[PDB]
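Below you'll find the structure I mean.
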Amino acid sequence: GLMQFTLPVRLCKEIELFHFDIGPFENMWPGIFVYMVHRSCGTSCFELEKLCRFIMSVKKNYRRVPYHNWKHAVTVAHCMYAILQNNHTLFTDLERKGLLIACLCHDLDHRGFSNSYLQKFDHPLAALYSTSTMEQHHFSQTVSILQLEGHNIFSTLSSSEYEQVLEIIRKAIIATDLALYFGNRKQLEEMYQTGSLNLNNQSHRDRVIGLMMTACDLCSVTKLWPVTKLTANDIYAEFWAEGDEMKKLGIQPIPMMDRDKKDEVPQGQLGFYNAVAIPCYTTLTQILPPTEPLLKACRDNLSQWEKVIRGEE
Ligand SMILES: CNC(=O)c1ccncc1NC(=O)c1nc(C2CC2)ccc1Nc1cncnc1
Ligand SMILES: [Mg+2]
Ligand SMILES: [Zn+2]
């Protein structure tokens, strides 16, 4: 109860910045995450005996994939933590509790394949969920772990606070289905231009949290160039594996995934930052001004990829 976590000075300072890397030491990530809950939400809002067990069950149910892994979970939670702490008043005590849990669980039991690959493979999970396949799987795994004994971190909420918090987490996890991002950004844009946006409209908050979630989920692109560059490798390791699996199914895959089209990557990154990342953070900064560091860091990296093409690295 009087048992706050501390961190090495460098981590204590660097953790409050959007562009924080959580480092190569697996065994501190749980301490980092707990620390984020305790500053973001209070020393009280989760019983330590129960949080720590939830964290360790969630670690266990991520897999050893190059990108969609436990380290990705915690990066995404960190980024959400930075947004909450720079947007201190805008969000309820419940939103704070649910969104960090949402982020930690957002990719539970991911195998490193797209919704598309399950559909073309005819994987059972595509039968049981037609759209946002992995995302309904991830929310489903999250509820399963919450029902293990000594794992209900929410035990002390009222029935209705409980239903609110699980409903936050579910929409939050679903929003990480980038297929849904595009229209969710379009609608939020139109509501901020035409000034109709209202953060007491619960359908409006929903969209906003949805964008926050896209932003956190993509936040490897808002890191210092050396981190972005090296995470790009991890994401492509998965893509090229999927491309290989597409070919096995006798389907020439999209070039993003053809490991014989490695040359076309830097142009592909350009396309992506232009089509997706820049738009995401632009609209996010438009809505939540204190998140600009994300847009600035995104732009730097876009520029770093322009320099790649021009032969300058
Ligand atoms: C939707 N279009 C495309 O996904 C795209 C197209 C052409 N090339 C690349 C593309 N996607 C990505 O690069 C990418 N995608 C994603 C999710 C799967 C969708 C997440 C992070 C990414 N980048 C990244 C991350 N961390 C460090 N460096 C880079
Ligand atoms: Mg995902
Ligand atoms: Zn993710």
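Chain A is numbered as in Swiss-Prot, which gives 724-1036 for the residues shown.
The way this entry was determined, per its header, is X-ray crystallography, 2.6 Å.
Placement of Cβ uses the backbone N, Cα and C atoms for every residue, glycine included.
OK, Swiss-Prot features for this one:
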BINDING   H791, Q992  3',5'-cyclic GMP binding site
ACT_SITE  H791  active site, proton donor
BINDING   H795, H829, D830, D940  divalent metal cation 1 binding site
MUTAGEN   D830 to N  Reduces activity 1000-fold
MUTAGEN   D830 to A  Loss of activity and of zinc binding
BINDING   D830  divalent metal cation 2 binding site
With the Cβ under 6 Å from ligand 2 as the test, give me the qualifying entries from the recorded positions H795, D830, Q992.
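Those recorded positions that pass the cut-off, since their Cβ is under 6 Å from ligand 2, are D830.
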Let me know the DSSP-derived helix, strand or coil state of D830 (mutagenesis position), please.
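Its secondary structure by DSSP: coil.
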Around the recorded divalent metal cation 1 site, report the further residues of that chain (criterion: Cβ within 8 Å of the mean position of the Cβ atoms of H795, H829, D830, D940; site residues excluded), sequence-ordered.
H791, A796, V799, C826, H833, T899, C939
Minimum Cβ neighbour count within 10 Å among the recorded positions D830, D940: which residue?
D940
Have a look around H791 (3',5'-cyclic GMP binding site) and count the other CB atoms within 10 A of its CB, chains all included.
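Its Cβ shell of radius 10 Å holds 21 other Cβ atoms.
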Cα-Cα, whole number of Å: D940 (divalent metal cation 1 binding site) versus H791 (3',5'-cyclic GMP binding site)?
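About 10 Å separate the Cα atoms of these two residues.
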Let me know how many other Cβ atoms fall within 10 Å of the Cβ of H795 (divalent metal cation 1 binding site).
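Step by step: centre on the Cβ of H795 (divalent metal cation 1 binding site), count other Cβ atoms within 10 Å, giving 23.
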Residues with Cβ closer than 8 Å to the Cβ of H829 (divalent metal cation 1 binding site), same chain and 6+ apart in sequence?
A796, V799, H861, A895, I896, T899, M936, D940
In whole Å, how far does the CA atom of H795 (divalent metal cation 1 binding site) lie from that of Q992 (3',5'-cyclic GMP binding site)?
19
Please report the Cα separation of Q992 (3',5'-cyclic GMP binding site) and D830 (mutagenesis position) in Å, rounded to an integer.
22
